[PDB]
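Single-structure report; data block below.
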2 protein chains.
Amino acid sequence: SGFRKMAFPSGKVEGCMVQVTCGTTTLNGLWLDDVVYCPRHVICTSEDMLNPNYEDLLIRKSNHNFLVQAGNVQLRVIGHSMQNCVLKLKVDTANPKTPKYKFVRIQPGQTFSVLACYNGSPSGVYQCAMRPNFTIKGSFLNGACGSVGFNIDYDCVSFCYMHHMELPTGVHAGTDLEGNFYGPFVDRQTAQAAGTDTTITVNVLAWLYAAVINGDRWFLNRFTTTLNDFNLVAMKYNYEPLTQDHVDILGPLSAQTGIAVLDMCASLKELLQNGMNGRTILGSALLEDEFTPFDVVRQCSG
Amino acid sequence: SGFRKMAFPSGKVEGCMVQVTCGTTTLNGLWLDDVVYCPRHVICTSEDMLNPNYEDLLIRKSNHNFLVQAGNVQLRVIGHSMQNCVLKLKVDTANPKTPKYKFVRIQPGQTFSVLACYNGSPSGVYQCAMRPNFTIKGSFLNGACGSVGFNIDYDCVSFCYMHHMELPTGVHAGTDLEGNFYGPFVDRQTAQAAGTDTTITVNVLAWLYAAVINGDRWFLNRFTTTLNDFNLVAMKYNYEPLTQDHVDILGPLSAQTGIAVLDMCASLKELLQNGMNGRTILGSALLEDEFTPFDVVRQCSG
């Protein structure tokens, strides 16, 4: 027992991280088979980033203008392509450490592990949620661009995120591995609004189930509620509306705990209206929303 | 910018995890060179764990009674030794994936990454502190014993922890890689007192420096204090006493922020006496003590 924010083991992704240099600019690429994927802003100077014409900038770049290093292994670039906001560099050598992998575009509220990298070298791993407003609350210093987010399923690495930018608010924005931004963000150093970031209600409920499984039961109250009554409270507190799809996803945890999802919603309601009165749940003094129902079952079934 | 609990990249340790079976019992071993290290309680039945005579139990075990599997690779055991609370199984094959490594016994308040494993297979990675009372607040289901904690320094993996047990209180106890328990714990299913768990003051201060670096400055107040005045408050709140050694360790963060360590102590004091008034620091509603000064500089210098 116990409950921790837990990343996937990062080894399969560590083997894929390379350094991409184009003139002045160095960031991280992901080397799968004979293709290296990196942020297209690798072709920009600090100046270009104010208002880049990526098509025009890229036209002044040939294959030999892209230096790719996998540790000391220099890779040879034989082709380049812009796909949305990512560059695809065709290299002469298939990565021998290529894991079984897929590219997935994840839904807001889903979680994933980030391997934070600098100069093609891993520094650390943490768990992140795609916020409802399509930002992540990450940890990225200059040079982290090209660092990736992923899930693992037995042998298969599902890449879902590539880091591209920090908003002036200090939250993070990036793309899927087809180079399509999550959210309304662009790869340009302008002012960008994220919008209201709401709490992921189905995740808070999963984490309450986690807390019950671990003996933290103080917040369980005498009430129940309705989906409509609970959503009146969710809207007031900037929580995502709960749907019968969400209730269905919580079924296995309801079944394990013998606590009905609407009984748990009534507990959450009293928590939202009354606060925590200075107590804690699984060592937190606030309601945690970056664990999915899958995350809770993972860490409660191994 | 941003601030996250960040584990070391786990790949170097993933390559070392094997499955150790002895009759009925399966747990995780660590395969370095031609030696596999595991908890000696691998030789126990659930019944034995009530009051084991490890020397007597081990005597009824030969080399061929220990099955070691590294994925499907079956290893051949050619020698066994009990060292304190760990078994050392000499195998015929040096692990080709052996990283540069050291065994280190860490001090209370130091941090490390845990790779949680089942049947010799990695499931996840998280950051842990050795609590002042020599327990860790981990996440471990049945079969996790033999999972290891480590730090990385460039190329070198310093193993500092092997998981052995869960106390009836749900916190975790284990050994260094010489098989010496942290704290007063034994590898026996009896009642065990952890003792008072105090807050790691030097870590809370590091995290306050982290918060300032990231723009969360609201808790900075008009006061300063003395080491003796602050420690009067630390004792009242079950905080570890702050020493000039701790002040020296915080020097680089003082230097970066231009905030004197005793000015930060005076802020911490007002936080302890007044609470957080329902605000947050780096997204937490309580004072965090599982980041070392090194951890903060790592995540603020890359």
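What you see of chain B is 3264-3565, where the numbers are those given in Swiss-Prot.
Yeah, the Cβs are placed from backbone N, Cα and C, and that goes for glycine too.
Now, the feature entries from Swiss-Prot:
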ACT_SITE  B:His3304  active site, for 3CL-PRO activity
VARIANT   B:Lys3353 to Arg  In strain: Beta/B.1.351
VARIANT   B:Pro3395 to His  In strain: Omicron/BA.1, Omicron/BA.2, Omicron/BA.2.12.1, Omicron/BA.2.75, Omicron/BA.4, Omicron/BA.5, Omicron/BQ.1.1, Omicron/XBB.1.5, Omicron/EG.5.1
ACT_SITE  B:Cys3408  active site, for 3CL-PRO activity
VARIANT   B:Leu3468 to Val  In strain: Zeta/P.2
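This view paints the features noted in Swiss-Prot onto the structure.
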| residue | record | CB count, 10 Å |
| --- | --- | --- |
| B:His3304 | active site, for 3CL-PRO activity | 24 |
| B:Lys3353 | variant position | 16 |
| B:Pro3395 | variant position | 21 |
| B:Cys3408 | active site, for 3CL-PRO activity | 24 |
| B:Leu3468 | variant position | 27 |
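The DSSP secondary structure for B:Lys3353 (variant position) is strand. Using Cα positions, the member of the recorded positions B:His3304, B:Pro3395, B:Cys3408 nearest to B:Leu3468 (variant position) is identified as B:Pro3395.
Note: the Cα of B:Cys3408 (active site, for 3CL-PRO activity) and the Cα of B:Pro3395 (variant position) are spaced 22 Å from each other. With respect to their backbone Cα atoms, B:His3304 (active site, for 3CL-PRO activity) and B:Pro3395 (variant position) stand 25 Å from each other. A Cα-Cα distance of 34 Å separates B:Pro3395 (variant position) from B:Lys3353 (variant position).
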